[PDB]
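Engineer: I'd like to ask you about the structure that follows.
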Amino acid sequence: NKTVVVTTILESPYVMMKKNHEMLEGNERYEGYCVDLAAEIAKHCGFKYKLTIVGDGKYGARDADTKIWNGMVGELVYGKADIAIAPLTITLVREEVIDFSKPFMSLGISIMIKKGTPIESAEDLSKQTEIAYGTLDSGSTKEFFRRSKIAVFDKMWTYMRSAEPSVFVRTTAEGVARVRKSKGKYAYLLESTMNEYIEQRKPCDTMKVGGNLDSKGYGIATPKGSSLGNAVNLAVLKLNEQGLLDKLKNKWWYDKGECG
Amino acid sequence: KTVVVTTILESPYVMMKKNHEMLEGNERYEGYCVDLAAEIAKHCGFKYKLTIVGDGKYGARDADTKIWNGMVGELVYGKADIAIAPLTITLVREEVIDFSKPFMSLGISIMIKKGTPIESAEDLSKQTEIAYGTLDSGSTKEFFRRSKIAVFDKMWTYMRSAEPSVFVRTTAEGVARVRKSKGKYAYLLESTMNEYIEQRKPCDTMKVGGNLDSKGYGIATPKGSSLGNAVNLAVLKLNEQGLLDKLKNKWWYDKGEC
Ligand SMILES: O=C(O)[C@H]1Cc2c(O)noc2CN1
Ligand SMILES: O=C(O)[C@H]1Cc2c(O)noc2CN1
Ligand SMILES: [Cl-]
Ligand SMILES: [Cl-]
Ligand SMILES: [Cl-]
Ligand SMILES: [Cl-]
């Protein structure tokens, strides 16, 4: 019986530093949707755990050259962590190297704009050059565009991959700042969950426009064939059925939203 | 070597083709799950036979005998190799069979005859003039049975004892019931079918309010079945290729009737 090492990522509102973090230690340093979820999962499954922020601050991709996995996925693949509890998208390529619970939350790639930006759809973005647009420099959204056979998305990708200066960002926060500071000349492609969160935060100058480009989910991830998998999956299903997940979403997204 | 698929007659997931009486085997059927089965079969490299579950149920454990019925029973008792249907992923089922990651999202929803003065579950629970129920078996009924949420528990205590029965054997009967009850019956069912029916003639029903929960349908296999892994990767590949979105638009394609 050992302490479970949880890899996660500093991404609001899933995991955030508490106000007095500088005088706090261990799990108490952090707060958020995934901090609450880790607590609920640990309890229903009966384990102790340590929250650790992934070192490279990444979600998880395989370098094409070295073939090494980075991010939280790499943490699991190379045995640095026992479980990942984070807004980590279930994808085919990931499912080939790690296990995922059934989804604890749904999302889709979405478009964030500065209020007043004349854009309603991915098709609008694709037909113009005045407003620039990009995605997270890594992760499942970038990979969606790189791999898409759908004409509109492929056209967006061919623009994005070669835009100068770079339209990609290192973090969600950077994407948000870029939309906010660009006077309507930048739109950010990101998962609907983050988009809806930011829409509820001061200065309330962003919004999600149009439908989602796809439909997918976040799953709790474990090393392939890990014994923890089964219990965590059942825990996620129980929590969903009790309404606890809906409660958590409301708590961190809307309950104390700052935009009325 | 021929995979046996248990599925269920449920529009627009699986439906009898026009002139099916002269058709044979898999060609008797059409719909979202028929296309999905074909796609899954192609990606996993197997031949298959579609079979309509004998008792016409999704799957529940009998309280007395503790025997599983419906499509879940078919997998649990070795009658089928895989279930490809709008079968809801639930904790209780996940304990006895395996599920792929979801191929479709849904939630429990409210169907009313147009003009009914109801906008939400809370409304229903606060009145008695308009009756309401669910399928006499399946995950929607179980949802209300198990719920500790105030409004939903109140709805359940009403529905379980209401006279005559507010439960129906098939979705078609629930829908017929809403249509024929002049606004005196509301039907609780999953959002996917609600939205489908809303766009079909006579265009006299509608979904009202948001969904009561959020869950998904998964392709099911007997517990620990080998087929499980391949089928899950296939579902994920189909999603990422946009094939699942294509199938949804095809079968919920709005011709305009409503
Ligand atoms: O799992 C993943 O790769 C990432 C990608 C992503 C994004 O683009 N916006 O938000 C997120 C969180 N999930
Ligand atoms: O899987 C299941 O038990 C059933 C339940 C249900 C319902 O109530 N309306 O539609 C359905 C399909 N899923
Ligand atoms: Cl409990
Ligand atoms: Cl292919
Ligand atoms: Cl029952
Ligand atoms: Cl009683």
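Residue numbering: from 1, along the chain as shown.
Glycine residues also receive a Cβ, built from the backbone N, Cα and C atoms like all the rest.
Sharing the features that Swiss-Prot gives for it:
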type: BINDING; residues: A:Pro87, A:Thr89, A:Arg94, A:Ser140, A:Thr141, A:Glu191; note: L-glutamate binding site
type: MUTAGEN; residues: A:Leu92 to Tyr (Swiss-Prot position 504); note: Promotes dimerization. Strongly reduced desensitization
type: MUTAGEN; residues: A:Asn240 to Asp (Swiss-Prot position 775); note: Increases rate of desensitization
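Neighbours and distances for these, please.
Structural biologist: All chains included, 22 other C-beta atoms sit within 10 angstroms of the C-beta of A:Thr89 (L-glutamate binding site).
Contacts of A:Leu92 (mutagenesis position) defined by a Cβ separation under 8 A and a same-chain sequence distance of 6+ are given as none.
According to DSSP, A:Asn240 (mutagenesis position) sits within a helical segment.
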Engineer: Recorded positions A:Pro87, A:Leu92, A:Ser140, A:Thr141, A:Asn240: which sit with Cβ under 8 Å of a chain B Cβ?
Structural biologist: A:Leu92, A:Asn240
Engineer: Calculate the distance in Å between the alpha carbons (Cα) of A:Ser140 (L-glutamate binding site) and A:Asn240 (mutagenesis position), and round it to a whole number.
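Structural biologist: Roughly 24 Å, rounded to the nearest whole number.
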Engineer: Could you tally the C-beta atoms, other than its own, that fall within 10 angstroms of the C-beta of A:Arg94 (L-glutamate binding site)?
Structural biologist: 26
Engineer: Report the residues of the chain - excluding A:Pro87, A:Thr89, A:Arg94, A:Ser140, A:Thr141, A:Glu191 - with C-beta within 8 Å of the mean position of the site's C-beta atoms, for the recorded L-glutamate site, in sequence order.
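Structural biologist: Apart from the listed residues, the neighbours are A:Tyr59, A:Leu88, A:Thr91, A:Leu107, A:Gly139, A:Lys216, A:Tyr218.
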Engineer: Between A:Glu191 (L-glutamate binding site) and A:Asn240 (mutagenesis position), what is the CA-CA distance rounded to a whole number of Å?
Structural biologist: 21
